[PDB]
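Here's the structure, in C-alpha cells; my notes come after.
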Amino acid sequence: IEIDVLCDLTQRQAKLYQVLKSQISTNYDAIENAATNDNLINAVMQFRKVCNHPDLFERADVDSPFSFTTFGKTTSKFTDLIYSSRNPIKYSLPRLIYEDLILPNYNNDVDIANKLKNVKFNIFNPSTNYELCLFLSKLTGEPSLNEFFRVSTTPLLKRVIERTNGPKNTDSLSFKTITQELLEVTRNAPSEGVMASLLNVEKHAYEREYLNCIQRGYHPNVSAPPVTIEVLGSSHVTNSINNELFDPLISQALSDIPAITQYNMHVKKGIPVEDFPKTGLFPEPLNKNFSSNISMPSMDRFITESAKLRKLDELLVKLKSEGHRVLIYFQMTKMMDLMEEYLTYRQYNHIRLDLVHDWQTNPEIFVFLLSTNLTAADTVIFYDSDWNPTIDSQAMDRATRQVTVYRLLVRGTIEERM
Amino acid sequence: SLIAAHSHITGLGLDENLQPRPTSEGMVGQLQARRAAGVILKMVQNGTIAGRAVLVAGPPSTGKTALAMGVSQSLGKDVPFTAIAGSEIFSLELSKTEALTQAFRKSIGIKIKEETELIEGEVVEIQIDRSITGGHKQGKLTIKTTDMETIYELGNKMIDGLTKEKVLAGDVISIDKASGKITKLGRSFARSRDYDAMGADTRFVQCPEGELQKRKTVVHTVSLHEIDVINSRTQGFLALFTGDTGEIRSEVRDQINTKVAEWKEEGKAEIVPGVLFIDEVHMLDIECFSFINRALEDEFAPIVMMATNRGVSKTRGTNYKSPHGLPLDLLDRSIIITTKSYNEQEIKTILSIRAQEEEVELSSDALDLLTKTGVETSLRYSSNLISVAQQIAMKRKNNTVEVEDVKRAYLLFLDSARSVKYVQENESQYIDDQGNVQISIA
Amino acid sequence: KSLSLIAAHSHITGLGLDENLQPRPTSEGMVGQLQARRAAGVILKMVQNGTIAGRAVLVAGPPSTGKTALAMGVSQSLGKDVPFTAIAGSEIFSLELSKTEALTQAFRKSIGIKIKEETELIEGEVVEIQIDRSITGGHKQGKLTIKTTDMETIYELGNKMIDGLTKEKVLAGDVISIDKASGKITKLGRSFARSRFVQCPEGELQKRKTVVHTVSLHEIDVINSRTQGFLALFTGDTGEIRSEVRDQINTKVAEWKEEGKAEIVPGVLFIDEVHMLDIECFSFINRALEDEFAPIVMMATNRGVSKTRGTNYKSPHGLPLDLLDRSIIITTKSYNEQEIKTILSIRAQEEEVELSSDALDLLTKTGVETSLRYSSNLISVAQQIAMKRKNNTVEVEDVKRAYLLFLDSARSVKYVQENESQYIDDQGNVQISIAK
Amino acid sequence: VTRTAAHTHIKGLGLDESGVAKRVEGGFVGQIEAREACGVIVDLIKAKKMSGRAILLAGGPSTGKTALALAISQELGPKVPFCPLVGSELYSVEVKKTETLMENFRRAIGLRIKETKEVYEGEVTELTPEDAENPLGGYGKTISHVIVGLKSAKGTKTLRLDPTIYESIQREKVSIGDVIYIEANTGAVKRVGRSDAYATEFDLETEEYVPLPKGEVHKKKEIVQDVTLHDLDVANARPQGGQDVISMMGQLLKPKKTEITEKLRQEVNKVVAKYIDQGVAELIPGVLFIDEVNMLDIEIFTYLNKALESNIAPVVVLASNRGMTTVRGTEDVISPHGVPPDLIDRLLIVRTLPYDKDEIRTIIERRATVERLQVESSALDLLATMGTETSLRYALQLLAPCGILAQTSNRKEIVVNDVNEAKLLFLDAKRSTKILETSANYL
Amino acid sequence: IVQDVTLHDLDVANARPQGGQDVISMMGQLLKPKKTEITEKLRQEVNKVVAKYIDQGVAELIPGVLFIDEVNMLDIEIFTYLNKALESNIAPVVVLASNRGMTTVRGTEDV
Amino acid sequence: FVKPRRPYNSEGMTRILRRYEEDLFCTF
Ligand SMILES: Nc1ncnc2c1ncn2[C@@H]1O[C@H](COP(=O)(O)OP(=O)(O)O)[C@@H](O)[C@H]1O
Ligand SMILES: Nc1ncnc2c1ncn2[C@@H]1O[C@H](COP(=O)(O)OP(=O)(O)O)[C@@H](O)[C@H]1O
Ligand SMILES: Nc1ncnc2c1ncn2[C@@H]1O[C@H](COP(=O)(O)OP(=O)(O)O)[C@@H](O)[C@H]1O
C-alpha cells in the first residue's frame, strides 16, 4: 500500500527555484545527476531547502517600504520616543543669501516693498477702493466689506481650514443651483427615499461589491521625508523650518483632540465649542487595511506558501476524522521546529522525539515527529521522501491494523526525477 | 424599456453541435459567421487561452454589430464585455497606450470568495457614547431574538449607519458584517408613547426566531482595472466614477498581478476573462496597432474582437494603404470572419422581426413594398420607415399600416440616393467646396 | 563615492598638454588630434582666466572623431568647483517649460557664486552623560563629559540641549558633532571600543572651519522667486520664472561682488547635437551671449549642409549664418591606423582585457575597414568568448568568433538589400510565407 | 488547468556549458547563432562591469526576436531587473518623452539593501495624555505628551511620546486592547488587530484577532529590500513617509509625473555609493527591452546617444522588422532597420533567419503539447503545409478552433476534417485581401 | 412637489463627492471646476436606479431633442462616436442641419 | 473558561440611551 502525492510549485517556490537555477550558471544536469547519486552537496542542499519550505532559504518577515532616513537610533521609569526622521540628502545654503534676500535688515527693502505691494496698492482696500468693495458685496452678498481684502491676502490651505458657513443676505446676485439644491436635501436623509437613493450611487456601489473587506495589493517600495536644508550658524533658519514642517494649525486640522482633553477644556476651563481648534479633516481610508503600508506575517500564507504543507494540512483532516495515529518523518531539525510551531498553532496533540510507551499507552496523541518499536502507528508519512531502501525498510520496520504509507512529492523538481 | 437597434437579438441561435438554425433568437441567415462566432464563444467559455485577435469584416449593413451583441447576449452575466469605439482612445489626460491598457484590464474579471455573518433580530437598547466635538464615537447594541440575546460592541461606521435611517428600540434590523450594511425590516414592539415629529408608518413585522448569528458565503466579481485604480492612490474609489486616473504607474500593475496570482493560489479568487470589442478599428493610429501587437502576448489578455467595414484604405499615421485599414503585423496574428450580403427573403424576415419588436402591425402588401424598397435602397432606411408609417396610420385612426401610409412615409422622408440626385441638379443653391453659393432667387 | 561601472569615455582624464600648451602624442588618455587639443587648451585657459563672457565655440567634424572626447577632456581639466553643464538638443522640448525658458535655465546653471564663511563646531568622544529629571519633568539638569586625544572637559547643559541629546540617542563612547547656533547634533559613529567605527578626533575641541560654498544663479533665482520653494531644484517644477527676479538677483550679485562678499566663477555649457534645435532657439542663443553673466558655450555637430529645423532651407552645419558669424570653429579629423590601434589598446587596458598582438592587429584592421566603435564593442565581447573556453588572453579565434556572431553596418545593409521581401518597407509591404 | 498566451513554452536559451546551442532544447527550435550571441550577451550582463552596451535584434516578422528577449530574461532570473517596453509607450501627455526614457533607464537598475529597523510592539495597556497649560495659545498643541504602556511576552514597557507620534497613533485608530507595531525609522504605526486575551464573538467590525507578540517590546531586526533607483528618485521627488505636514499632504494630492532633475539623481547616486562602501548595499544592473524601436522618432534616438554614455547606463536590447525605411521625424533620411546611423555605430547587430518546413512542423508540435491537444500525423502535415503557404502564426492559432470543433463531435483527436472546417470558417490575410480586391463596395 | 431634472444633472451630482469634512473636498470647492471624464460605470448605475424607481411608479422619463447646427464642422471621429452612441437604450432624438452640397468630410482628404 | 470582555472606557463623553419606553440624552 504505497501512495504518492503530487503538488505543483507555488509562485514564491518557483521564484527561489529560478533564482537558484540562475545562480550556478546553467549546470543543472550535473546537479541533478550527482543529486541522484546520493562541493556540489552544498549546492543541492539549498535546492531541497527550497523544495521543503521557502522559509529555510529566506524567512518571511514584515513587509514594509524601505525607509530612506537618517534618524536617532540606538547602538546597543519610562522611555522617550521622539520623532527624529530626516533625509540623507542635505542642501547646503550660505548665510549671506538668507540674510540679504529673505530676512529684513537695515540695508534691504523686503518689508517696505511687501507693504507697498500688499496693503497700499491692493485694490480691495476699502480705504482707497470703497466703490469696488460695495459693488462686490452687492454681487456676492458678503455682510462685510473687508472680506475681499482678507481673502486676497491669506493662503489657500488656511482659507480651507477656517472657512465658516456664515449667513448671507438674500438681496444679492448669488443663487442656488439645482445641483446644490439636490445636494442639500439628501445631507441627512434616510434610506428608501427616491431623491436620496438617486443621489447615492457611490455608497450603494461600495456596499454591493463588499469593499470594506478587500485586501491591499500595492505598497510603495521606498518612503522618504522631504529634503533637509541646513544653514550653518543660524537659529532663525531652524525655527522657520520647524514652523513650516510642523505648522500647528494644519497639524491639528489633520488630527483630532482626545475626548478627556475636550472634557477638561469645555467644563474645567470654560472654553466654548466654537473656540476649539478645527480638527478631523483627514480623509477616511477605504478599509482598515488601506490605512498603512506595513503588512504583518499571517498564519494562512504560511500554510499556502509550501505545497507540501498545504497538501498535508488537507490530508490531516481526514485522518483526524477517522481517528488514527500518524507518523511524520524528516531529515533535518529546522523543519522539525517549523512543524512543531505549526502544530502548536493548530493545537493538535503531538509529541517530539521514555516517550515510546507514552506513545503506545496514550491514544490522544495524534502526530509523532521523528527523524531518520512503535507498534501503535497506523499511518506513516514521508515528508522528505528519499528512496534509499536501507532507511525506508527500517522506517517501515519500526512502524495488526492496516498500514498505509504516504509520500509528498513536488512536480517538476529534483524529487520528481528522484 | 425603450427600443434600440439590436433589441431583438438575445443570443446567437445555435444548437448543441454549434450549428445555426435558419431563424432563432432574433438572428436570421449568416450561417458561417454565426458558427465561427459560436466557436469563439466556446473559446471564451473555456477560459484556457489568452490574447486571440478576431477580425469581423464585411460590407456595411450586413450584421457585424448584430453578431457582437449576439456574442454578448450568449456570454451570460458576470463575464465582462467591454465595447469601445475607435475614437475613445484619444484623450487629453491619458496617452493612447494607457487608454488601451485600461481597456484591456477592464475585460478581466476577478471573482472573490467572501465569508460573511448575518445578524437579524429586535433592537432592545442602543447606547451611543460620543465626544464633545462629535468625532470619536463608540457604543453598545443590545439585540434579541425569540431564543437568544447578545450585547455587541459598535464602532464609528456602525453608529454612522445606525443614525442614518434611524432605529428606535423595537425595530427589526438585519446586519451584514462584511458589507457593513444596516437594513431596517420593520417594527414589532408598537410603542404607545410616540413623540411624533415624523410621519413614519413602519411595517408590522414579526420578531424573528432561531439563531441570531448565521454564516453565509458570497461571491462578487471585480475587474482588474478597478483593483488598480483603488490601489493607485488614497481616493481612487472616487476616480472609478470621475475618471481621474491619470497614467497609473507600472509598479502598481506588477504588484497587482503578483497579488492576483497569490489570491488564486489560496483559492480565495479566480480569474474570469472576457471579450473586448473594438468597433470601427480603422480609426486607430499606427502606434496603437504596434502596442496591441505586443499587448496580446500577456498572461492577462482578453479575446479582442474587431469590426471593420473598410477596404484597401490608408492606415492612420502612415502614408500607405493596407487591407482593412490595418497593418500586416496585426493581420498576421488575427483570424478573420467574413460576413456576406443578404437576399430578399432575409430582408423580409428582418423587417418582420423588427416590426414585431416595435409592436407595429403590418399588412402583407406593405411588407412586400417595404421589402422591395429595402432591396433597392438600404435595409436601415426601410427599418426606419416603420415607426413613421405607424404614426401616419395612427393619424387616420386605424391600427394597421397600409400601402398608403408607407407611400406617404416614402414621399415625406428621403433616401441617400434621392438626396444625391436632388443636390446634383441644384448645385447653385447649396454651398460648394469652394464656398460659392447663389442665395438670390433671381 | 561616485559609483560607475565602465563608460565609453572613462579613459579620458583631461587634455594632455605641456606648460606651453603643446599636445603630447599620448597623454591623459587622449591620442592624436593635436590642433583640436591645442584649440581646446586655449579655450580652457580662456575659461580659467574668467575675464571674458558669452563666447560660442563650435566643434565640427565627421562622426566618431573625438568631439565628445574633447568635451570630456575640457570637463576633466576644469575639475570641481567650476560649473559644467551638459545638455542634448532634445532636452529643451518640454511640456511645462518654453524653449527659451529652458535655455535660460541651462545658461544660468553654468555661472557660480563663491562664498566663504566660518562656523564654530564641537566634535569629540562622549565619556559620560548624567541627566537628572524631576517628578513632572518640567526642569532638567545635566552634565556632559567629552574628550579628544589632547583634552577632556565637562559641560553644564541647559534644557534644550538635554532635549536634543535625548532625541538622537547618545550613549557613552559615541563620536558626535555639535553645532551650537543651530542645535544640530550628528552622530559620526562609534569609536574604537568593540567590547560604524571611526577614529577619535584630535586637536582642539572648539574649532572654526571655513567652508567654501558655490551656488549657481539658477538656485538663487528659484529661491528668490516666492512662487516655489527650494524643492523645485529636486522635483523639477519651477514653471517659467519671471524676468524681474532675475534682474534683482543680477543687481544683488553685482553688489556682493563690489562689496567683496562673493566672487563670480563662470563655467562652460556644452550642447551636444546642436543641430536639433529650432530657429527660435538659435535666435534666442544669439542674444543670450551678450550678457555679462553668460558662460562659454561649446556646441558639437556632425551634419553638413542639412535642413535647419523650423525652416525650409539648408545651411552649413545645420545652423543659420548669424549663429555661425558669432562662433569660432574647431575642426576634428579622421584617424590613422596607429591612432586606431593606440585607442584600442587604451580601451582594452581600461576594460581589463589582455590581448595578443595578432588579435590587436585584426581589431585594428577591422576598425580601419568598418568603424572604431565596432572594434571597441568587439574588444569586450571577445573576452567572454575567451573565458568560455577557460583562458585569460583573447586570441585571434575569439575575435573571429565575435566578428561572425555580431554584425556591423555594411553586412547588415547587404543582407537587407539581398532579402528585401522578408522585411517591411516604406510602403508597408511584406512577404511572410515561404512558398509561393 | 493553466493559461498560455503565445509564449511560456520557452524556458531559456538551451545552451551547453561551452555555449553551444543544442537544436531542440529550452522550447527553442533553430536560431542557433542568434541563441549563442544572446548567451554571450547574458554572460556579459552577468559580468557586472560594463555600462551602456546596446544590441539590436534584426529580422523579419515571426522569426523569434521577442522569444529571444524573454529567453534572456529567464536566463538572467528574477533577481536581475528586466523592463519590457514597446516604443509607443514613451509618448506621455504628462511629461516629455525624454524623461520617460530616462525613467525607464533608471528603472532597469537594481539594488539589494540590508536595512535594520527599530521596532516597538505590543498590546496597548494604557493610553493617558497629559494636557498643555494654555491650549488656545495659538502656538503649540493641545496636549504635551501621551503615556502608552505596551506589554508582550516576557516584557512590559512604558513609553512617553511626543505629539507627532501620537497623531499617527490616533490616525491608525488604536484603543485599549489593541496590538500595535511602531516603526522608529519613519514614525509609522501599524495596528495589527485585537488581542485574543479577551472575548472574540462580541464585535461587528469584521476584525482579525492576533496573539501577543513574542520577544521584547524594543527590537532591532534586519530586512533585505529589493529596490530600483527610480523608486528612490520618485520617493525623493514627491516626498511621503514622514509625519511632517508636507509629506502628510503629499499622500492626498493626485500623483503626476514630473521632470526629475540631474541634481537629485546625483545626490541619490551619492547616497547609494555611500551605502555600497559600508558593505550594506549591492548593485544589480539589468536589461531594458524596447520592442518596435522603429516607432521612435529622431529626438528619442538623439537622446539615446547621450543616455548611453553615462557611467550607470544598463544594457539595452532593441528589436526591429524594417528594411531600408525612413526614420520618423525626418523626411529624407533612409536608414537600415529604421534606426539612424549615429546610433547603429553604437549597436551590435544580431541577425534572425526564417524557418523551414521541418522547423515549422516541430514548432506546431510543441505548441500543441503545451496547449494540451492531441494531433494526428496527417493533420500535422496539413498544418505544416498551411504554415509554409500562408504564415506560421495562422497555423499556430488555428489549433484551438480545431480543438473546439473536435470536442463538439465528442472526440479528443484532431483529424484532417477539423482542419478543413477551420480552414473554411476562418480566413487569413491573403484570402481576405483577394476578397477585398474583387468586391463591390469596399467590403 | 414635482421636481424636474435631467440625467446629466444626476451624473454630475453623483460624480462629485458629497458634503464631507475632508480637506480634498473643501480644497476643490475653492478651485476651478474642471470637467472630467465621467465613466460608463456611473452612467450604468444611474440608469439602473432610474429604471428601478420608474418601475415603482414614482419617476417618469421624458426624452427630448438634441439639435446640432452646421454638422459639417464635425470631425469624422465625432461621426464615429455618433454611430456608436445612437445604439443606446436611453438615447434621445437628434436633429442635424447642414447647408453644404458635395464637400470633403473634415478629418479626411478624399471622401 | 470564558474569556473576560474587553474593557470599556467612556470618560468625558456624552451618552445617548434608547430604550423601549424612553430615550435619554446626557450632555455636558
Ligand atoms: N442576421 C441578422 N439578424 C438580426 N438583425 C440583423 C442581422 N443582420 C443585420 N441586422 C440588423 O441590421 C442592422 C445593421 O447591422 P450592423 O451590425 O450595423 O451591420 P455591419 O456589420 O454591416 O455594420 C442592425 O441594426 C441589425 O439589427
Ligand atoms: N583622440 C582620442 N583619444 C582617445 N579616445 C578617443 C579619441 N577620439 C575618439 N576616442 C574614443 O572614441 C569613441 C567614440 O568617439 P566619440 O567622441 O563618441 O565620437 P564623436 O566625436 O562623434 O562624438 C569614444 O569612446 C572616445 O573615447
Ligand atoms: N525558434 C522558435 N521556437 C519556438 N517557437 C518560436 C520560435 N520562433 C518563434 N516562435 C513562436 O512564433 C511566434 C512568433 O514569434 P515572435 O518572436 O513573437 O515574433 P517575432 O519573431 O516577429 O518577434 C511566437 O508565439 C513564438 O512562440
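All chain B residue numbers match Swiss-Prot; in order, they span 18-459.
Method of determination (from the header): electron microscopy, 2.6 Å.
Cβ atoms here come from the backbone N, Cα and C positions, even for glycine.
Annotation for B:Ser78 (ATP binding site): spatial neighbours B:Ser395, B:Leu396, B:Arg397, criterion Cβ-Cβ under 8 Å with sequence separation of six or more. DSSP assigns B:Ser78 (ATP binding site) to coil in the three-state reduction, outside any helix or strand. Marked as ATP binding site by Swiss-Prot: B:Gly75, B:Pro76, B:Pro77, B:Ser78, B:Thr79, B:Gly80, B:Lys81, B:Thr82.
Under mutagenesis, Swiss-Prot gives B:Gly80 to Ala with this note: Growth defect at 37 degrees Celsius.
The mutagenesis experiment B:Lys81 to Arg is recorded by Swiss-Prot, whose note states: Growth defect at 37 degrees Celsius. When Cβ atoms from all protein chains are considered, those within 10 Å of B:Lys81 (mutagenesis position) total 23, not counting its own.
Where Swiss-Prot documents B:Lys81 to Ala as a mutagenesis experiment, the accompanying text is: Defect in snoRNA accumulation. Growth defect at 37 degrees Celsius.
For B:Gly80 (mutagenesis position), the count of additional Cβ atoms within 10 Å of its Cβ stands at 26 [all protein chains shown]. Counting every protein chain shown, 14 other Cβ atoms lie within 10 Å of the Cβ of B:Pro77 (ATP binding site). Looking only at other Cβ atoms within 10 Å, the busiest spot among the binding-site residues B:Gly75, B:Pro76 turns out to be B:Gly75. Sequence-distant neighbours of B:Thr79 (ATP binding site) (same chain, six or more apart, CB under 8 Å from its CB) are B:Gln47, B:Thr356, B:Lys357, B:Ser358, B:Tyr359, listed in sequence order.
In this view, B:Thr82 (ATP binding site) is surrounded by 20 other Cβ atoms within 10 Å of its Cβ, with every protein chain counted. Filtering of the binding-site residues B:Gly75, B:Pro77, B:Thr79, B:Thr82 by Cβ separation from chain A (threshold: under 8 Å) yields no residue. Cβ proximity to the ATP site centre (mean Cβ of B:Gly75, B:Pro76, B:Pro77, B:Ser78, B:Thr79, B:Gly80, B:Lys81, B:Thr82, cutoff 8 Å) flags the following additional same-chain residues: B:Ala83, B:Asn326, B:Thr356. Filtering of the recorded positions B:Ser78, B:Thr79, B:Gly80, B:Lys81 by Cβ separation from chain D (threshold: under 8 Å) yields no residue.
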